[PDB]
Structures are given as C-alpha cells and as structure tokens.
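J.: Here it is: the structure, laid out below.
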Amino acid sequence: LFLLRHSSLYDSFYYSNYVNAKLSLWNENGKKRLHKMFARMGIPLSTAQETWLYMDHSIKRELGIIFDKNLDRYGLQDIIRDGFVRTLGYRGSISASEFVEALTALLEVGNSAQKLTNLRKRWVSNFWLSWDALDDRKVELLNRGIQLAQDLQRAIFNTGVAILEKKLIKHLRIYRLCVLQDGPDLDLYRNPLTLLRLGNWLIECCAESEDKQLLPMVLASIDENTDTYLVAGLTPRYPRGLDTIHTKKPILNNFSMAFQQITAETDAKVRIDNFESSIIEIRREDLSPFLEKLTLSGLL
Amino acid sequence: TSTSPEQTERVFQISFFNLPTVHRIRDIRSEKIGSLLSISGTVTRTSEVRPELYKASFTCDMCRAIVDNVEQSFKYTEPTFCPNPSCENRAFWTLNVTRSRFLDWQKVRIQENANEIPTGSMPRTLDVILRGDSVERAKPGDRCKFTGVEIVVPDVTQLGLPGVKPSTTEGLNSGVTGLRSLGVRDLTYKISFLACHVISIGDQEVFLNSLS
Amino acid sequence: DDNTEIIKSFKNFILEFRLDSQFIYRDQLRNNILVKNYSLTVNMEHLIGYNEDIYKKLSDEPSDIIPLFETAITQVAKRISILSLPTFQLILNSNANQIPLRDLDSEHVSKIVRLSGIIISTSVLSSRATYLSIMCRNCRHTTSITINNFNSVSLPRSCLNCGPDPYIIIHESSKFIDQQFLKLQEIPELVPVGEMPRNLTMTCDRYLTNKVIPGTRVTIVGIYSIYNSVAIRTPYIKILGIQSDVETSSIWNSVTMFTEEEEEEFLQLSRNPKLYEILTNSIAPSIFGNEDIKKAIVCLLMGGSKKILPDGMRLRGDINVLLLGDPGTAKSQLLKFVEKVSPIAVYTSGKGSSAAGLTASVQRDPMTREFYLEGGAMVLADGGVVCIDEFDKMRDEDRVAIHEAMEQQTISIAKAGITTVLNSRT
Amino acid sequence: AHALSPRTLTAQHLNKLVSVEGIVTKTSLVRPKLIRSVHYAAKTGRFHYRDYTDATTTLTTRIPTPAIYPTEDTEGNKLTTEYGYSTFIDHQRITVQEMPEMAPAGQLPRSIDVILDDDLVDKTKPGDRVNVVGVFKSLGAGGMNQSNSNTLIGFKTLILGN
Amino acid sequence: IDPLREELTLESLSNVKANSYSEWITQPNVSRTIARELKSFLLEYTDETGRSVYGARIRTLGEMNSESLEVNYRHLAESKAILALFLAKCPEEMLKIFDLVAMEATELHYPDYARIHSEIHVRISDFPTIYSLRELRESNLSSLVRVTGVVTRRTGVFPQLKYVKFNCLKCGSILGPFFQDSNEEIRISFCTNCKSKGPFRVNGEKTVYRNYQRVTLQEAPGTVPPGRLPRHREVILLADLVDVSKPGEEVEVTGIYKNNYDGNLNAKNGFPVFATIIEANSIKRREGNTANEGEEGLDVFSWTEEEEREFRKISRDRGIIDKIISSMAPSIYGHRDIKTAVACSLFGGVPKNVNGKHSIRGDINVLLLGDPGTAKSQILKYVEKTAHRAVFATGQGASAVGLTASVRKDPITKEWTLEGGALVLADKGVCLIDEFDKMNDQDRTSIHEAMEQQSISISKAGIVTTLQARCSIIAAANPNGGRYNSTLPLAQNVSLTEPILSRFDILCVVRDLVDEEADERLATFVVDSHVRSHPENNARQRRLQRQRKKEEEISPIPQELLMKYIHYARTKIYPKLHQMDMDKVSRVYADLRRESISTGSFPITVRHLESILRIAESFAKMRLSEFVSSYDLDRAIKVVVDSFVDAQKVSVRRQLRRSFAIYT
DNA sequence: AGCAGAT
DNA sequence: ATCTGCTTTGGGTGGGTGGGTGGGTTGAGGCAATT
Ligand SMILES: Nc1ncnc2c1ncn2[C@@H]1O[C@H](COP(=O)(O)OP(=O)(O)OP(=O)(O)O)[C@@H](O)[C@H]1O
Ligand SMILES: Nc1ncnc2c1ncn2[C@@H]1O[C@H](COP(=O)(O)OP(=O)(O)O)[C@@H](O)[C@H]1O
Ligand SMILES: [Mg+2]
Ligand SMILES: [Mg+2]
Ligand SMILES: [Zn+2]
Ligand SMILES: [Zn+2]
Ligand SMILES: [Zn+2]
C-alpha cells in the first residue's frame, strides 16, 4: 500500500499500483468496488479516510485479521507481506518502502543545450537533498519528501487516468506505444525517474492483467521549451506474486540494442548519453520515422 | 379475507331538526340551560378537528388491573378505586390509548346576523361544539342554523388538572366556591352550545344514475 | 485509586519526553511560568508516541481525564518553579481530520473533534467559580468546594436541624476565572445545497479568551457536549484550542505575533529593489491587464498615515477607490480578490444592503427588553476594507448613510436612548 | 495596576480596590433602603431595634435579613414601629461604559454596573465622564442553586463605589 | 419442543385470535412467523426482469454507508397482502419487526455491518391512500398515513436520549433503562423495589443518543380551498431523517398518526381533547414536481445499478448529442435552437476555482425573446418538469427579496434571521422567469450578482453573510410593441440594458412569419398532438405499455430515463479541456468583437468567450465523456456564432452570415 | 406564609 | 392534630417541546402595497 503510515487507509488503497491494477480504480466501477470492499471489511468510510495516527485503535489492531479474510475475495490477497520497520524512540515508525518512496520523491521533484544543462544541474542539486534525508538529524527533509511523494503519486494517477480514458495506447504486434502531446502536467515527465514511475503504473494496470500476452511498452513525452521527446522503453513484468517456472526466468530489456542500431543506421540525432540505455531523446519531427523503423526492425 | 378483531360498539348520535321556533344569539338566557333549541348565526372562525376522549380505559400501576368505560366530564378524569380487593391503589393510573374511544371535536365561533344587530351595536358571539359526523359542516362566512343543547362549561383550570396550574367585568364576575375539589378557589362558568345538526342557509353512467 | 495512576502517567510524560537532547514540555512549562502564563500546549502526536494507552484514555472519556492532566501539570509546575499557582490550563493541538460543522451529530457527543468556521459574535466575559468558600445558615459551619469546568456541581443540599439548602457562599474568600461565549458559523463553501448556514455555541476558559474577533476564520479543537436548558439537550463545543490565520492580538495591540525570524523575512523582502512590481503582479494573477487598477489596489491595501493635530483635528489616512466601467471588465473579480487578500475585509452588494446593515443597528434584547447596538458591515470591517459591489443599485438613503463613515470615520447614533459615536476606520 | 476600564476588568480583579473610567450611560431612580428599624413596646415602655444587611450594603458576607418589621416582643408584647427613629439610606445603580474612542478595532464598547449609596447618590448624570473607585465583587449563587438548570451561566458582578 | 419457538402458517396468520391487532402481532409465535415471512419477502421478491430488487437495494445501501432500506408498499402488498394490511393498521410493531429483519438481511451481505451502523430503518415508499391535513380524523389514529404540505418552520437538530435511566432519590437504587417515546415523556411513579411515591432522579452512567428534529407542516396553497385558512400539523423527524426537508418546500410525509395528553389544550378548550402529531417514516420532495406524480420511489431522479450501466450504452452511440436535443419538449413542433439552448443549460458547464483565487461560473443562462404565440412558456414549464430543482416565477409576481434572500424577525426568538428565496431554492438548479420584460426594474436588478458570482450578499439588520446561489436562469421576454421588429437592431427591440444582456449566454429570437408551407406543417403537428393527448385515446402494466407506445412516437428517449440521465451526468461527470485549437477560439472571439462594435448590436465581452467553453463542456457532458473533444468545441462555436448572427438586422444579416460561414 | 397532602 | 412540602407576586436569578384568546407596549428596521 502507498504510504500506509503517513496517510489514510483509504488513500493507501486508492493510490496503490497493485490495487489499481486489480480493481481498475481509474473508472467509476473501480471506486464502487473499493467502497464495497471497505463496507464488507467493517470499516466505516469516515474511519478509513481518517489519518493513520488518529484512526480508531480497535480497527488498527484488528487490521491483520480483517485484511486476511476479506482481501482474497477481491483478488488483492498478495498485499500481505513482511517488511522492515524502523522506530526511533517516541517518534513515528516508518517502513523501508516508504523511506525509499520519500527518497525517490525528493530526487524527482526536490526544490537549447543551455536549458538541458540547467535541468541536469537541478537534478544534481536534488541529489543532495535526498542524501541529507538519510541522516536522523534531518527529519524535516524526510517529512517534506513524504509530502512530495504523495503529490507526485496523485499527479501520476491523474495522468494515467487521462491516458487510459482516451485510449492513447496503440497495441502493435511488436510492442505497445503511448505518446503524450498535450497533457496538463507535462512538465513533470522531463525527469527519467517520474517517467519511469508513470511507466510502472501503466505496466501494472491493464497490461500486467487482462490475460494479455507480454509485450514491451514504449512511453514518450514532449516538452515545448525544447521541442523534443524523452522516449523510454520499458520491460514487461509477469503477474506479481505468481511463482512459476516461466515466471522464474528473468526478462531482459532489448531496447538498448535496437535503439542504438536504429540511431546508427538513420540520421536520428538521438542522445544516448543517459546511463539507462533504454532512455533517449528525440527531436519533435523524427519520432514518426524512428517508430516506423522500430516496428520494421523486428529485434525488439 | 380475514377475521377483524376490532369490532367495538357504535357510538350513535341523535340529531333533531325542524323545531317550531329558532332563537337569536341575543335571546339566549340561562333559563334554557340543558334544553333543546335551535339558533341562527353567521360563522366567523372554525377550529381544527381533534380527538376527544370519550370512554377512557386505564390500568392500575401496581397490580395491572384494568378499568373500562370511565365516563369523562369536562376535565380529564381517572378512577379512584381499583376493582382488585387486594389492591390499595387509589390515585395512581396510566391511560391505555388502545382501548380508549375518542370522538371528533371541533369548536365553531358564531356571531349574530347583521340585520338582527341593533343599529350601532357591537355583535354578540357564542362558541358551538360539534362532534362525530357533524364536523366541518360549517365554513366561516356561512349563515347556519344549529340545533343542539345549551350547556354550561366550567373553568377546568380551577377544578384541578394534571400538570396545569390554575389561572369586561370589573371584578364583579365572582364564581361559586365551597366545593371539595376547589380548596380556596372559585368556579366560574360560560354559556356554550352542543350542536347535533347543522344546516347552512347561505362519468355518463354516474350522472344518469343520479337522475330520477 | 485510578485517578492517582492517571495523574502519575501524565506527570511522567512532562518529565521524560525528549525527541533529541531537549525536554520539550519541561522547558515549555518553566518558560511559561516565568512570564506568568499558567498553561501548557501539548501536541497529541507526541502523546501517541510516548504511550498510546494515555491517548486512548484522553480520547475515550475526554471530560474526565482532561481535569486529571491539569492537576499533573500543576504538580510538575510546583516542583519546577518552587523550592520547598492556580490549576494549569491544558491546550491541545491535533492534526486529525476536520468534521464539517453540520456533520456533528449524536455520534460525536462527548468526544474530541476538530472543525473550522467563521466567528460571527463574541460575548462579554463572565466569571465562573473555581474555589468556593461556604458557610451554614444555622450552625455557621465553614467549608470549601473545588470545581473544574468540565460538565457531564451545586451547593450541598444537606448540612454537615438545618433545613434544605443550608449553605450560603462567602464571596470575599472565593476565587473565579474568565469565561466567554462564541458563535461559530460554517464556511460558505461547505454549506450543502439550498441551505442557510448553521451556527454552533462555543465556550472558552482563562487563556483562550479574547483570542478572536467576529468575522475571522478559525480552527477549533474541543469537546462536543450537551447541557440541559423535555428529553432533548442543546449541543455546544467546549474549546480546547484555537488556531487562526489572523494575528488579531497584534492588530488590536502594538506589533506582536511576528517572530524575529519572520520579521527578518519581511525586512529582506522590503529591501528588494522592485517590490512594487512584485506586489502589483501578485494581485489577481488570473486577470489580464488593468495594471493601473492593481497599483491603486496596492496603495489602498497599504493605506496612508493618520495624523492627530494638537488642536484635536484628525486627518483621514485611508484611500477610497471607485471603479466605474462597462460590463465584463473584471471589477467584481478584483473586489472578490481584495476581500480575500486583506487581513480584514467584507464583501457586500449595494442592492442587498441597507443603511442599518451598514454602520450599526439598534436591537432589542427579548429578555431584558433593553436596546443595544450591533455593528454592521462598516463596523465589522473596521481597520480593513469594505468591498461595496453594485454601488449603483444602492438606494439613495442607504448610500447617504455612508458619507460620515467614509470621511470622518465615525458612526454617530442617536436612537432609543442609545447615544454614541462609534469608530469605523475602513 | 488597579487603574482599569470596563473592558479590562476581569475575574482576576474580584475582591480588590479598582478605579474605572468611562461614560455614564444609565442611571436608575433613587429609592431609600432600610437598614435599622426602631420599635416601641407600650406596656414595657422600652424601645427595641433590629439591624438589616444585604449583599450590596456591606463588604463582608452575612446572613440575609428579610425586610419584615418585627411585630411581637420576645415576651409577646405588641410592637409599634417608630419610623421617625428608624434609619433608611438612599441607593442608586449606574452603568459606566468604556470610552468609544479607546475601544479596540471592530468591537463595541463594554460597560460595568456600579452602586452608589448615601452621599454618592446623585453626583452623576448620563453623558458625564467619571472616574469611579470601588471594590469589585460578585453576588448571588450564580446558578449553583438547583433551581437554575443552565449550568453554563456565571456570577453577577459589580462595583461598590467609594 | 419449546412452545415459544413454534410457528404458524400464513393462512393461519390471516385468521386473528386476539381482541386487537397489536396484541395479535405482539404474540411470540405470530411475531416469529411475521419475521420469517418478511425475511422471505426481502430475499425472494423479483420484479418483471426477474432479478432481486432488495438484494441490489441492500448492496447499494452498504456501499453508501447508509442506514435506510427503502421498501415499496406495492411490492409487499402483491407478495404478502396480510402483512401489508398489518403494516397499514399497526405500523409501530410491524416496523419494529421489519427493522430487525432488514438488519438481518443486510448482515447477510456484509457480515460485519453492525460495526458501521447498529440498526437499519425501513422506509415505506408509495402508500396508496393520500390524505390532506383537513381529512385526518380519529379513525386514522395509530395507523399509517400519507400527507402533503409545506415545511413552514424547522428547528435545529438536537441529540435525544434513546434510553433513559432513573435512580431513586431516597433508596438510591437505579432503575433499568426504558425506551423513550419521542411523542411524550416517560415517567416512573411506583418504584418496583423502593415503592416510594417520591420522584426518582434522572441519571445514567452511559447513554446512546439519536438525532431529533421537529417541523411544522402546513397545507400547500395548491390544495387548500381558495380563500380559506390552511391547517397544519407537527412532524417529528428522528435520526437519518433530519435536514432532509428545508423551509419553504413541499413534501410527502409518510408516518404514524399519534395522540397524547396535553394539559394546556384541555385547559384552553374546556374539553378533554388530546394533541396529535405525525412520526415521520419517510419524506419525498414534491417541490417543482407536479408533473412527475405518476412515479414510484421516494426519489424520482435516482438510479439503480442497472440503470447506469445503460445510461452508458445510450451514450456511446454516435448521435446522442442530437437525440437528446430532439427529446427536449417533443410536443413542440420546431424551434431547434431553443431546444439546443435548453439542453445546454440543463446539462450546464463545469465550475472551476483556479488556484483557489479565481472563481469562474459554470452554468449557462438562456433568454427567449420572441413573439406572442411561439411556445415559450410551454418550454419553461417543460424545463421546470425536467430539472432536478426548479422554481417558476412570473414578471410582477416576483420581488427583489422574493428572489435571493430576505430578512425577517423570528416569531419565537424575536430575533432577526435570514430566509432563502427563489435562487436559494434553485441552488444547483434552474430559476425560470416568465414575462421577464414586465418585471419591475428594482426586482430585475436584484439578480445581477447571483447570475454571475453565484452568491447572494446580504447586509441587513446586523446580519452580514454571503450565501450560495449556483443557479441557471432561463427567462422569456416579449419585445417592445409585442412583436419583434426585424428591421431594427436587437437593442432597440428590448428595454433591457447592456449589463443584464451580457449575462445571458444564449439569446434565442423567435419570430412568427406566415409561410403557407410552414403553417401547414405546424398545424398538422399541433392537431396530431391534440389527438394524441386526448384522455379517451395487469391493468397497471397495460396502462404503462400504452403510455410508452404513445410516448415513443415523438421522443427518441423516454422522459423519465432522460431525467435520470441528466441528473447522473450533472452529478458524476466533470469534463475537462485538454486538447483544443486555441487559434480557432481566439479568432472567432476577435471576429465577434469587431462585428459587435456596431451600435445597438448584442453586447460582446469576455463573458461570451467563456460561454463558448461552457457550452463545449456541456456538450461533452451530454455524452458522459471525461474530456472535451474537438467536435464539441466546434458545435459550441457554431451555437454561439449562429445565436449572434440571428439577432442582426435584415439589412446586414446576409453579409454577416457570409462572413461567418467558416465556423458554421 | 397559606394552603394541600400523608402518618 | 401535627409534620412535610410547593409557590407566588409578575418577571427574565424558570423559560421557549406551553404559547400570544394568560398580561407584561414603545422603538427600530425590513417588506409589500400604495403612491
Ligand atoms: N481578464 C479578464 N477581464 C475581464 N473579465 C474576465 C477576465 N478574466 C476572467 N473574466 C471573467 O469575468 C467574469 C466576471 O465579470 P466581471 O467581474 O468582469 O464583471 P463587471 O464588469 O465587474 O460587472 P457588470 O458586468 O455587472 O458591470 C467572470 O466570468 C470571469 O470569468
Ligand atoms: N411550435 C409550436 N409547437 C406546438 N405548439 C405550439 C407551438 N407554438 C405555439 N404552440 C401552442 O401555443 C400554446 C402556448 O402558447 P404560449 O407559449 O403560452 O404563449 P407565449 O409564448 O406568449 O407564452 C400551446 O397550447 C401550444 O400548443
Ligand atoms: Mg460585477
Ligand atoms: Mg408566455
Ligand atoms: Zn389495583
Ligand atoms: Zn448546619
Ligand atoms: Zn426504589
């Protein structure tokens, strides 16, 4: 669940990749199903929306019992897990997953070639905020990171809703494609980390499920300030928590090889300087030829 | 369909009309109290129909006994002696609205007709009480002809009511006293009426059936 | 029995709570006793962190445990300030979700709640008893009573022959505290469809009195309780904390509520070479053009300076602005923004107003049958700005009723015996 | 620090000598107040007397004395009140209001009730600016008697002027 | 076998073996049988479709965390007649049993629902017999009744004691809790143990409270005989029913007619007359729905889970945006522009608060300025019928404070208070003003602030407050001289001024011109309509089928389904502008301004630039689409540009139409 | 204090 | 025959689930109809 101990029990379910994948919360039927689940579990809607610290303690203590019988019915059974929780005397206890989420959020939104250099300098600056957040003498930074993480997850949810409602995902035979051109919050996705966050959200919902064949996905976003795309190939993922011989085998990311081959062959003007070779930059007018050649390559 | 359990006894009413003479409001005196006569006047105000307690039925608070057919005077009345020999309750009862019988009740205010008013004189007024099916038969502004019994209604506040504290003529309207219920207070009276009859002086298949 | 253990538990929180190397509550208490502020503000997130059991008791039965946390505070204060002092007040801070004013019902009786609203009226301070000295009419026996202001108390009915109610209070030996009443209205946006805004009565004690003025948005932590005035009770909220965005205390008295760190920010901003441009651009960011009107609004918000000459004449220091123009110009939007930026402001429509609605009105108290004065828009906006929209729809008389309050900044009344000259500097 | 105004008078100042400044807005009518009554027993040929006290005629709390004149002596003799030898004093109540120009921003001025007895009875009229010295007190049971079911009303307060 | 656990059968339940129905129902075995039968009815009842009604009604109940299960009287009457009879005659005990059984049925679906709400209240929906407040008699006492009236006075919500516990003053023993009857107080005179005549103190360690409210019902002016005074009764609304009804609204109250002893009434009348009240069991808002009386349920604008799985098939089809326009007042022959404007106003735009500092209106206002016999008032009446909350006002029958809000002195507290007017009653609704041009100027100028800011500001008698009036205005007016003069500009043909005109998003000018072919079609349609509406032209099923067949001829979508669809779209859908041709809108706005520079032309301001976007959002909403499409913006631009062109004079109309042909 | 009731 | 107990005047130190056909009556302010 997304930041269980720093938000309401409702928000943790609402803004969770797995829950949204298994319930399709992006449409009204999903919200109805989630409300049905909460009603069945015996948690009043007012109680669930209350923040974690002040929630009624009977339900907080019984959460393990209430979750275990109820979750299997809705297909959300794998939410149950064992993790690491660290407490400093008389302070709130925080888990490893939420700490990592706070650090990542601080990295992402903590705060021609000239603008690119400026953006990279800003990210290098954010590195030190995230590094400071690792010291127990700096807890305000960690709280600031949790707040920013909640904001970022809300924005990613809205963008994914806009993508899925419009059916912007084109299902080709070699891969899936999704290009953003006029979104409301398109300034956010210049950072590779936020773009990968949105990519993971999409990969889990309506791509991991639906009993569809595993197909790699390409996600691209535009920024008017520089008139270029930030393409990002993403590896497919097997259904979560489904141990199997085929699931045991790992899946590699071949987009680096194909991207390099196409860039060398075509006069792409692609930038392949990012450490993650699957992420490049393309000019506004080269994406169509690039994707045509990608489809015709067959090495994806 | 089903066997109805609630078949109580009808509460009949006798209505008389066509009396030899009709009296004006100004001609009502105290010699005719308790007698049957007709009067004429133009209605001016009508109250709302309320349920009036007729045959109250109580239950003893201690031995759970029952008392039925407790005739009601002008004020709320309760039994004074339980029918259970072992019981000692005398002044403790609880009403039972399931077994109690209520009658409809409306208060109509009438005043003498304009043509009968002596010139430059304020009108006289009276309060008429209707019951049963004679309710809502008089609308304000109508010129009706009631037929009932002229009665006198005591000031129930003095007589002693549960939960009520007791309490033109420059102090000369002194009532009668000395009654057991009236400790040191007096009982004053009013002239009223109890009408049993009211007369107001002032689709193809269905229509055909009406005609002779 | 259990009371002593509860008191012991809350005393150990004030003496053992450290988040790093500073005892937050022990030091807060000493610093408060040094300036004669007998209270302690405790954050409920810190109590949920020390021992969750103490929070469970304080939230399960608030009007029984809060009185036992006050005596613990008093004992610790005596231990810390006196080398071998009234009962200390406990002010609470919480981050729990706010319940809408109209969602408070039977399910929240005798529970700690957080809510927001607008203060519409404040009462004259009353005096509540905290330590009575009593005596008997017949045998003249002396005794004392101690009262906490948390209701679920009266003089003894039988003496300690002496008839019923034999005790009379000895006033010159008793001690009292301050009590105030407030009316809280729900925020205009929260109101449901087609409903008038609803009120709620509130009471505050000691150091929570004289903290708000009518017309200011506040956040309240308190206890939703009931008092009998048949089988129905009139609800009310017993305030345990007040938080507001307006420094009313600074506005009524001197300069206050600005930290040196906050004050340093203001000086730094003032040193900006182009503060005028920033302020002009900051007004109505969503309205295009109209730069001159925005500069005029900046000047109006800033105000001039008022002078009192030796002979007594006073010179107005406020600026009045009129916007005449064609439809669609965004005058109403500018007025609605100015109402929202100014520390004190009232938005009124000239059509839905009256001479008494503005200025002040004479009202009769139904109980005492005595006339008193209630302030209108220009009194409620005193020290701020009044936004009179639809100024052309106002009637001639209601408009004429504004000349003196606009120029002389006073509201002369001579009605129903009441004769005064209020102050309206708007 | 006891120089105050009707707005600054709070429960902390009760049972203390204070000086208050403001405008006189109201003034009740002057009515005599009974303090001592003297009677004569014709048969015994000796005078008797009785002393009455109230909450506003003295600074120390005493048992209330109803104003009923004694009628029978201790031994049962008839008593005739001697009004010419009894003692009555005048009594008036005024209200002092805070100066309007000294009020806070957006608050109407407040007022306090004052009692003047004997020679201080008619020294002020409405519309006068006064400085009153007296003792700040409280009266009554203030809802502690079971008759009043409010449970949220305070005590009455006022100043006995000197 | 324990005798107390034995049960009878239904036919054995029909034959009564007691002296009263209450005593018959209260018996153990009879109560067990009644509870079993009610549970069977809830579980097994199936409508025509064949799917359980109350299983779905319980599922939705749990979804919303509500504590009220609405039961139709007709369903119970058909399934079990004897139980319906018992509920009609002895409502208290029957309702108690039905609440217990309903809680047991709800717990069937949600095993732990007792942790959300302890009890579930059954609400009766359609009682066949309707009384007035004049027709209530003694025979109706202690029996279920259904009455109508106007809520003239309301009280605040007070927490009432559900159980009262008493303790002896002398003995000190504490008597057990006793149920509290809202109608009258409960007192204990004879103590079981102490047996002391003295009063017992009221005290309790712990109690559970319930909401309590009282309203004064008054006879609606429509039903009271003309010229007579109206009767009134008092209704007691217990928890979950408080604040459902508001002052100045019509309502249909189902409840129990109860009487109790009143000493003061006996003292004033002189006879032992009791006081009567109604214990509400359900409320149905009858305001502005005089033409929807032919409909089941306590809400006629609400949906099942199956009716909104189809409001979403109807809406994917390609021409819903135009089958909706067709279904607007189908009994009116032509006037396509008027119907389009009415549909746009009904669906309305999306309000938006930019950064919490800028407020932008999100509702569409329409003005019909036409000739005498051109079906304007009929359109207004139809809009009144269809809207969720509507109020109808006529020119000189409305006042400045009748609209908006007024200030009165409460008769009880003798203190100034605030009352809501038409626009408050039309919050999130429509205010329909007829004879708009004959209004008083003072009354007309009152709605200026409400028509744009969506709020009413009152400064009167010490009250300084701002209300919310989120209402759209559809006004009908008559041009100067009674007939539109197409040779003159619009400004000369109406007496309104620029500020009021600029607040109307759509202006529809209607003209009556004698064209023989046009007269031929209109007369044919009108005569066919009069033939169709003639009164002469299972029983309920047959009536519904014939009504459906008659309705299908002129309306592609059923009117009731259309009402539910409009309500659903206005509640759940908030379209957002993401992808739009900015240049197109900017260029049409500039063209409109330049062409409107002419003297006497219809005013053009930024309000109309925003009206274009509002209409586009409305069109997107008509399709239940979450994003505004290019086609919607094109259609909105066409609507605005046409409405602008039609208002021009004859001389320049051809030139204007040629110039603007690009966008239409 | 006068009058209304229980032992 | 004695002991136990409630309630006034009229008034806000009973109230507004008792109301204004049970009395406490001028002053101000808002609204419709009259102009
Ligand atoms: N820059 C702007 N200039 C003008 N109007 C704007 C601007 N931005 C938004 N608006 C719109 O202005 C409308 C508000 O009306 P506005 O305040 O302009 O009227 P007004 O001219 O003051 O009043 P009236 O038309 O009654 O004379 C809102 O719909 C808002 O969307
Ligand atoms: N286009 C039309 N289609 C159907 N009926 C019409 C049409 N125009 C007028 N009518 C008829 O006119 C009558 C209503 O006139 P109305 O609209 O009240 O006049 P006004 O426009 O002055 O309010 C109705 O009976 C209606 O049948
Ligand atoms: Mg405006
Ligand atoms: Mg018409
Ligand atoms: Zn008995
Ligand atoms: Zn004693
Ligand atoms: Zn007992």
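Residues displayed in chain C correspond, in order, to Swiss-Prot positions 22-105, 132-199, 205-212, 235-303, 321-517.
Just so it is clear, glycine is given a Cβ too, placed from its N, Cα and C backbone atoms.
The following feature annotations were taken from Swiss-Prot:
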| type | residues | note |
| --- | --- | --- |
| BINDING | C:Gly416, C:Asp417, C:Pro418, C:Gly419, C:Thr420, C:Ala421, C:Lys422, C:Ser423 | ATP binding site |
| MUTAGEN | C:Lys422 to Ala | Loss of MCM2-7 complex helicase activity |
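Tell me about the setting of these features in this model.
T.: Around C:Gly419 (ATP binding site), taking its Cβ as the centre, 20 other Cβ atoms fall within 10 Å, counting all chains. Under the DSSP three-state reduction, C:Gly419 (ATP binding site) is assigned to coil, being neither helix nor strand.
Cβ neighbour count for C:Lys422 (mutagenesis position): 18 (other Cβ atoms within 10 Å of its Cβ, all protein chains included).
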J.: Taking Cβ atoms only, which of the recorded positions C:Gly416, C:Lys422, C:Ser423 fall under 8 Å from chain E?
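T.: Contact set vs E: C:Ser423.
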J.: I need the CA-to-CA distance for C:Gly416 (ATP binding site) versus C:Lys422 (mutagenesis position), whole Å please.
T.: 8
J.: Among the binding-site residues C:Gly416, C:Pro418, whose Cβ has the fewest other Cβ atoms within 10 Å?
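T.: C:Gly416, out of the binding-site residues C:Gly416, C:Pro418, has the fewest neighbouring Cβ atoms within 10 Å.
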J.: Among the binding-site residues C:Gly416, C:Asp417, C:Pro418, C:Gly419, C:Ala421, C:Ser423, which have a Cβ atom lying under 6 Å from any atom of ligand 2?
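T.: Among C:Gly416, C:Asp417, C:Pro418, C:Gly419, C:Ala421, C:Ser423, near ligand 2: none.
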J.: Using the structure shown, find which entry in C:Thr420, C:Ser423 (the binding-site residues) has the sparsest Cβ neighbourhood within 10 Å.
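T.: Each of the binding-site residues C:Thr420, C:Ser423 was scored by Cβ atoms within 10 Å; lowest is C:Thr420.
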J.: Under 6 Å from ligand 3 by Cβ, which binding-site residues from C:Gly416, C:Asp417, C:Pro418, C:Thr420, C:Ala421, C:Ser423?
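T.: Near the molecule: C:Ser423.
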J.: Suppose we call a site close when its Cβ is under 8 Å from a Cβ of chain B; which of the recorded positions C:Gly416, C:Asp417, C:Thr420, C:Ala421, C:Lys422, C:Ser423 are close?
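T.: Nothing passes the 8 Å Cβ test.
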J.: State which of the following binding-site residues has the fewest other Cβ atoms within 10 Å around its Cβ: C:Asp417, C:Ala421.
T.: C:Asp417
